[PDB]
Structures are given as C-alpha cells and as structure tokens.
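Below is one structure, written out as structure tokens; the observations come after it.
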Amino acid sequence: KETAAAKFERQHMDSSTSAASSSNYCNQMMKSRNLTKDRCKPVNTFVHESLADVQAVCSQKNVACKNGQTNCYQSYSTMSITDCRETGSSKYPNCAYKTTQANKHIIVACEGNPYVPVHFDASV
C-alpha cells in the first residue's frame, strides 16, 4: 500500500527538470504517474527541487493550513514550481491542464517519523 509521504513525492516532485519544459508539460506529467488513472485532479503542483530541499521545509516556518490545521510549513525562500490547473476541454481520459511556471514559496503539510511532507497546501 502507498504511504502518505510516497504519494506526496509521486504527486508533487519533479527534480529531473528545472522548470516546465513546454506549455504542454502539465498535460504530459499528469498522465505519467498513473496520476490521472481515475480522474482529472482540479489542481496539482510539481516542485522542481531536490527532495532534500522540500523535506527541509517541515523544519522551516510553521503556518496554518488553508483548512485550519496547524501542521503546515512555509519555505524560507522561493522554489521553482509548476502549477497544473485543469481547463475546459478535459474529457477523461484526456485531462487538459494549464501550465504555469513560477518562482514561489511553498506551503506543505507535514507528518510522521521522519517528519515529512504529506500534502501540498499552496504556492505563494
């Protein structure tokens, strides 16, 4: 069975590239980890940084999560990210997404032992 931290890495890490490679990056990447196996996730963000740099955020600025919980953390500085937002013309199995590359702070929810990221909360 997939652990929370594993699902996190699967859904949000893309250390192999520095930025979105084309305006079609989201379309390609959301197909790739069986990520759209059942549905077209409304919003999904990819972090173009080492896992070490992202797991490090759980020891940075403690913030409230958008849902009210207080196990969230904001990165000290900015990170290379790509925001994937589902668009109009989506027709499962052909999910359609807008690719948005930006240099931003990330907010993640952390848990466990080791204390790691398990959900992507926001990019600010």
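Sequence positions for chain A are given in Swiss-Prot numbering; the residues included correspond to 27-150, in order.
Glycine is treated like the rest: Cβ placed from N, Cα and C.
Around the Cβ of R111 (substrate binding site), 15 further Cβ atoms fall within 10 Å across all displayed protein chains. Residues or ranges marked as substrate binding site by Swiss-Prot: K33, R36, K67, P68, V69, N70, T71, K92, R111.
On its own chain, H38 (mutagenesis position) has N70, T71, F72, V73, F146 as residues at least 6 apart in sequence with a Cβ closer than 8 Å to its own Cβ. In Swiss-Prot, the entry for mutagenesis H38 to A states: Loss of activity. The structure shown retains the original residue.
As annotated by Swiss-Prot, active site, proton acceptor applies to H38.
As a published mutagenesis entry, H145 to A appears in Swiss-Prot alongside the note: Loss of activity. Annotation note: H145 (mutagenesis position) sits in a strand segment as assigned by DSSP. Residues within less than 8 Å, Cβ to Cβ, of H145 (mutagenesis position) and separated from it by at least 6 positions along the same chain comprise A30, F34, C91, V134, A135.
Per Swiss-Prot, the feature active site, proton donor maps to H145.
Maximum C-alpha to C-alpha distance over the listed substrate-binding residues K33, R36, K67, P68, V69, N70, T71, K92, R111 is 22 Å. Counting every protein chain shown, 11 other Cβ atoms lie within 10 Å of the Cβ of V69 (substrate binding site).
Within the same chain, the residues at least 6 positions away from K67 (substrate binding site) whose Cβ sits under 8 Å from its Cβ are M56, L61, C110, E112, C121, listed in sequence order.
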